[PDB]
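A.B. asks: Please find one structure pasted underneath; my questions will follow.
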Number of protein chains: 2
Amino acid sequence: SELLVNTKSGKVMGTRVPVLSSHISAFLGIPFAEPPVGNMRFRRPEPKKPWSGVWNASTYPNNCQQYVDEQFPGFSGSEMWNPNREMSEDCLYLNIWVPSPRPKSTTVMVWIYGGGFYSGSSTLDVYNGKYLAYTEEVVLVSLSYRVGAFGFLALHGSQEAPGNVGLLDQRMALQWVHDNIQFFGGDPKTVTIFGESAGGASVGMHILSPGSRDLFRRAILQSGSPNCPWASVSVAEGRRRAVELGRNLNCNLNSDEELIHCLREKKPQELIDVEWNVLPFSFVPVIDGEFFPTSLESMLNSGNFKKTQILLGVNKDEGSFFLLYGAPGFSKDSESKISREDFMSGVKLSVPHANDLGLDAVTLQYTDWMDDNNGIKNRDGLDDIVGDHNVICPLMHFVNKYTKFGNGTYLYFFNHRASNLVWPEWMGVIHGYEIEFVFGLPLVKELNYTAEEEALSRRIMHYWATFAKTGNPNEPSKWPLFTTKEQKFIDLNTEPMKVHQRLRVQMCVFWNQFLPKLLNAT
Amino acid sequence: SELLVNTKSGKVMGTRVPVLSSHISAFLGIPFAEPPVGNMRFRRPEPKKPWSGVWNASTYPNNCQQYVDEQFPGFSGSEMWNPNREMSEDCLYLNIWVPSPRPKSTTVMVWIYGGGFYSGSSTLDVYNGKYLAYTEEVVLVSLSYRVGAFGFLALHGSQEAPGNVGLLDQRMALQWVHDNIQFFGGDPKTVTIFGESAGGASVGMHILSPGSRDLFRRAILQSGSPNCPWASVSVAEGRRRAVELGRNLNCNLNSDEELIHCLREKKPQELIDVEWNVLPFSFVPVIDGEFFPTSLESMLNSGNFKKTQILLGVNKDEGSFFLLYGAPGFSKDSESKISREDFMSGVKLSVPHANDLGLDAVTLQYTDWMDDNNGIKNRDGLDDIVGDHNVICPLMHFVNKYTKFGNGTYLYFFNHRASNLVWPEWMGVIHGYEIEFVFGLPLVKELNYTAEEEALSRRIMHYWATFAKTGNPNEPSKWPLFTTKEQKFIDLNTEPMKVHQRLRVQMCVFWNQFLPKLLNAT
Ligand SMILES: COc1ccc2c3c1O[C@H]1C[C@@H](O)C=C[C@@]31CCN(C)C2
Ligand SMILES: COc1ccc2c3c1O[C@H]1C[C@@H](O)C=C[C@@]31CCN(C)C2
Ligand SMILES: *[C@@H]1O[C@H](CO)[C@@H](O)[C@H](O)[C@H]1NC(C)=O
Ligand SMILES: *[C@@H]1O[C@H](CO)[C@@H](O)[C@H](O)[C@H]1NC(C)=O
Ligand SMILES: *[C@@H]1O[C@H](CO)[C@@H](O)[C@H](O)[C@H]1NC(C)=O
Ligand SMILES: *[C@@H]1O[C@H](CO)[C@@H](O)[C@H](O)[C@H]1NC(C)=O
């Protein structure tokens, strides 16, 4: 049987699913770790103990515990990111889509979902892996990992809540793939890990961390990189927030044991309800000196990281999503013209760690002084501030550092605004919306994309799959390599390829070189 | 006799001169102070003691002792600024052009030459006042003042070398106009002081100084304002440089009297020969508490200054002249493309007072990062850096502070490049070159200007004279008033008058608000 597979942990029974009038093999909700419940919560995961019998793998597993977005109840644009399954701390499962018939030893791609390290699910409609596995003949895998406090509460020194366990969770699913993907037709020596946003930061963290390097071949980073300002914190800040979570829940704060034991008796929603109350994203990776030996910046300067090929990029409007959720004067229904009063508080809010001088620098850098009370210019400038600071420049800093040592870099700028996008037009090319093209949703007619969006999705997948199989997106019209001298990249849209150079250099020299120097002195 | 005039200090005999096939009276070399020689060097001017007989006022007087430029020996573009008469410490004289026949009580304009407070003469071909006195029916006066150590050596406390004596010479000449101009056909109640560069900074200093305010009605400032970074120093810096001048000349430094007496024994050229050796322009006005009661900034915020009408502005390329003379990579016979190494060192030199953070700031603010090695963009950026930091932005700050309390502001941007310029094209519309137009040299045919330049000149002159007589450059195509709201100004060129707003706001916010704050905090 094509559906019954035997693995080092037990037998598994997948199901047959239809894909664009053909079919493929799917193994859903396969366990890769021991449920991190009870005294396990907050701890490094442990491998799933082998089972007897046949594991039913014809359905999606639970989604990890996480804050659930209710800003726009029932709206499909927000709702598509929320758990579409029941939440549970018993959530460490992976999904595999295998082409039918089973390939001898084909290319594997492991998907790592985003959600700011506080949310996310492997089971979203946008991460349905059948179209990619099917269309490109790849074995497609989506893992899961604990988010929020459950995955990142960090009490450095403690072994009961060491920090970075959602990351170790990711590493264990990768190890599982390394150990078992072969029984599915996948080639363990050819695995590409790829993710978007918090997941893209994840990929880059596994490129860094010595203990993950050998568990994959190549990496793809979408709108996220390891060095993002919101992707990690110091052991100090991690400890401080862990204690503050305790304080908020009436926990004896005498010792880490005291604290941790209190947190372990609390029901899930109880941690989730107070999660936001500890900020100066609450629980994120910690630069511990273990998963990450030294500072991210020093590892990058020394070349202390996996040297391989990478494919990465950003979307045109990385910041509009967050402006709509956290800044004054933005609305899902209005054009969102921003007055100068709002613009100003909007920058105070986008560079949370900056002083007055720093704020003046940002302000002056994104204000047209001939037309300072223009609402569109202020809206769009705040969008760029958020996107440049949080996603784009940190990524360009990483792309430049890595290329000095890597074995091949491919950079992209995705600027296509889907024709069926349910979000307001002023939001442009939104953070997260290149994903539906990566996963081939445009190939399904009921979804109503245009003929060119299908064409766009098809070359995006073929670039991705080809890159996964060979280290180069092109089969022997060319996407050029990104070199520290030339710095080329392509646009990704329906129109014909255009090669450009130095993606957002001006603004990124400001964020990467200049602003940090300014905050240092002051 | 029309040429024989009797004044409060003695009879004076002028001469009839030709002007565009006609004639007018000229009274050249009239003494307004006692020769500041011997024990008088560095002291405040003393009024000229009355004489008997008739003073011969038919020729130009001596030029004050100053550094002479011979970077381009024989070259007309640099020599037109050098002394065209013998140099002597006996140089406190003034010149008057009176329309023929003699007006009953017409508008008076007093020219104050520039030259960075270390040079300048009233007798230059470009300041010939006959064309303007003639064409606009005004009585035109050019005064003189001591420059270099002779006029600005400051040892505050001392009364032998109090500093600011060159400003007081200007004030003595203004006082003399007040008391005598009526006998020449001039209206002492309708005098406009006007000058360029250091002379424009001078006019502004007389607007601030309580003791000069009543000696004129209105003011015109061309390419300079009181608050320019190179236009004044503190008493400490003044003293520091005074002592350092003595040191280079082996002087007793035990006390000011010892020093001054030594400084008074050295011949003129000896002081000049070591004038530059004291810079961390050497001797300029001092914020002494007397000529200027408080800081220039505090006087401008409190409105502690003469309230009247002002007409002022800048040229398109204020900085090319100083780049030709002091920066690496510039030449008069080359297109002067600037390497990246030279651009760097060039900003270091342009903003002498800034730390490394300030320098990075300036560099970033003026570098196109997608074409940083373009030689021409580097030349032009350095040009704008010098021009914006030393002339334009200081002036815009002045303009905005003054309009808050003034009684009428008329702003201009002169961007016409003379058809007959002997300086290279890359230098554009140079510092000082709008003067030939203000003085009507485009009206003399052998000078080989075009006819739309003769026309430009005529309207500039008419605007200047009309403004001098009424406080408005337009006789009832209009030059709008500059208001703190609309911030309107006009271009001054051969094409039809265009009205713009916010002259170089973008860069000026950087120079006037952001960089000062950056530096104050670091
Ligand atoms: C910085 O990354 C994020 C922080 C918060 C959120 C998202 C993020 O990435 C977005 C797109 C996708 O990665 C998943 C979640 C996001 C969209 C859904 N919500 C509600 C919140
Ligand atoms: C900042 O002002 C100046 C500093 C130095 C010089 C000049 C300045 O203004 C220029 C134009 C005019 O005002 C007189 C002298 C200048 C041109 C001639 N030389 C050689 C030097
Ligand atoms: C696996 O569980 C699903 C959920 O109800 C069910 O549809 C399927 O038949 C099960 N497989 C078997 C035969 O156990
Ligand atoms: C990748 O590595 C091989 C040697 O291991 C090298 O020859 C090749 O040039 C590298 N490719 C790139 C694009 O750096
Ligand atoms: C005035 O001085 C000039 C120049 O020295 C001389 O030529 C002229 O004749 C003098 N006029 C009188 C009347 O002294
Ligand atoms: C100048 O001041 C007078 C008051 O003395 C006032 O009537 C006039 O409107 C003012 N003009 C301007 C342009 O400020």
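The numbers used for chain A are those of Swiss-Prot, and the residues that appear cover 25-304, 311-506, 511-556, in sequence.
Cβ atoms here come from the backbone N, Cα and C positions, even for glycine.
Sharing the record's features from Swiss-Prot:
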type	residues	note
MUTAGEN	A:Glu220 to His	Loss of activity
MUTAGEN	A:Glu220 to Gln or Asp	Decrease in activity
MUTAGEN	A:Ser221 to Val	Loss of activity
MUTAGEN	A:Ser221 to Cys	Loss of activity
ACT_SITE	A:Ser221	active site, acyl-ester intermediate
ACT_SITE	A:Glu348	active site, charge relay system
MUTAGEN	A:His446 to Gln	Almost no loss of activity
ACT_SITE	A:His461	active site, charge relay system
A.B. asks: In the deposited model, 4 residues lying between A:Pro506 and A:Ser511 are absent; what is the Cα-Cα distance separating these two residues, in Å, to the nearest whole number?
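C.D. replies: What separates the two Cα atoms is a distance of 10 Å.
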A.B. asks: Please report, as a whole number of Å, how far the Cα of A:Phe311 is from the Cα of A:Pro304, with 6 residues unmodelled between the two.
C.D. replies: 10
A.B. asks: Sort out for me which one of A:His446, A:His461 has the most neighbouring CB atoms within 10 A, since those are the recorded positions we care about.
C.D. replies: A:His461
A.B. asks: Among the recorded positions listed here (A:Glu220, A:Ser221, A:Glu348), which has the Cα closest to the Cα of A:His446 (mutagenesis position)?
C.D. replies: A:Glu348
A.B. asks: Measuring Cα to Cα, tell me the gap between A:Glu348 (active site, charge relay system) and A:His461 (active site, charge relay system) in whole angstrom.
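C.D. replies: Cα-Cα, rounded: 5 Å.
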A.B. asks: Least buried of the recorded positions A:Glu220, A:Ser221, A:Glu348, going by other Cβ atoms within 10 Å?
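C.D. replies: Sparsest of the recorded positions A:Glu220, A:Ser221, A:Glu348 by Cβ contacts within 10 Å: A:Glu348.
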A.B. asks: DSSP secondary structure for A:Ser221 (mutagenesis position), reduced to helix/strand/coil, please.
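C.D. replies: It is coil.
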A.B. asks: Provide, as an integer number of angstrom, the distance between the C-alpha atoms of A:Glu220 (mutagenesis position) and A:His461 (active site, charge relay system).
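C.D. replies: A Cα-Cα distance of 9 Å.
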A.B. asks: Checking proximity to ligand 1 here: which recorded positions out of A:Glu220, A:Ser221, A:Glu348 have their Cβ closer than 6 Å to it?
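C.D. replies: Cβ < 6 Å from ligand 1, in sequence order: A:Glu220, A:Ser221.
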A.B. asks: What does the structure give for the C-alpha distance between A:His461 (active site, charge relay system) and A:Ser221 (mutagenesis position)? Integer Å is fine.
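C.D. replies: Cα-Cα, rounded: 8 Å.
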